[PDB]
Amino acid sequence: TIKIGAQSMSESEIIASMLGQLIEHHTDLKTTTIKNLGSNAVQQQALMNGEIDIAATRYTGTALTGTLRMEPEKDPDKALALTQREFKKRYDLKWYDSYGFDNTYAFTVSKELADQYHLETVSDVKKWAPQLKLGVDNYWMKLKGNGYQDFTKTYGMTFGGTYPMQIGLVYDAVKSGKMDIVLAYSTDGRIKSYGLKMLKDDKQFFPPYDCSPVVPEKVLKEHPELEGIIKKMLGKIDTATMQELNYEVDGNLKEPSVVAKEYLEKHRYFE
Ligand SMILES: C[N+](C)(C)CCO
């Protein structure tokens, strides 16, 4: 049984299920999803100690800072190449090419607020920060490198209130007016239909967050059919599509496994 890890995000559950279903489509391997992994670090340790055989969704900027403790790299291609090289060298892990989407932190407001105050960039809210309530996920306040501490230092603003909550809640928090601004994830499917506006990170504080599966080389050697199966997903899932899939779960109330199955059927399992 191939154990596929998912972080506590709809996106990760969808992709983990899709990869599992694709493996079962092509082979006699059983698969199962190890859900609710809390973070990049949890995924990393689980890969290294055999608790998961595949990490469905890891993100380059997160791993480059968090796991590798390297200086950030602004260019997506260079960041991916560095991550791939160092993951193989340091951990004998294969960090695959991206599925085709990046999922970045994005400061997000209602279009109404953006229109009223001409907000386009993160710097545009600097003068307003003391009068804004910011909603954020339950990790970002303690997060190192690109978390709240470095953000305040780089952008030189502090919000009037900061409210950590489970990430899935921030979208209706800002839509309903409870928060004025939230640190959303750019692939969330609610951003569009909730009429939200992502502000440009004009200081380039956030690194690239291209998403890939990661697998130990030992697992690939023992299951030589996995490489060609994983490859079928790479470069095929763009950000707009990921947003649509996430929406099916969070807005259309479908199970991630059903969303994955329906996508595979629509796209004929990528062949
Ligand atoms: C996907 N993000 C980079 C937004 C968070 C990962 O924990």
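The residues of chain A that appear here are 35-305 by Swiss-Prot count, in order.
Note that Cβ sites are derived from N, Cα and C of the backbone, with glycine treated the same way.
Going by Swiss-Prot, these are the annotated features:
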- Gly84 to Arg: In strain: ATCC 6633 (VARIANT)
- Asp111 to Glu: In strain: ATCC 6633 (VARIANT)
- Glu146 to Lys: In strain: ATCC 6633 (VARIANT)
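Location within the structure of each feature annotated in Swiss-Prot.
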| residue | record | DSSP (3 states) |
| --- | --- | --- |
| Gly84 | variant position | coil |
| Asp111 | variant position | helix |
| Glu146 | variant position | helix |
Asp111 (variant position) versus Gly84 (variant position) - Cα distance in angstrom: 29
Residues satisfying Cβ distance under 8 Å from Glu146 (variant position), sequence separation of at least 6: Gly229
Number of Cβ atoms other than its own within 10 Å, given for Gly84 (variant position): 11
CB contacts for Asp111 (variant position) [other CB atoms within 10 A, all chains]: 10
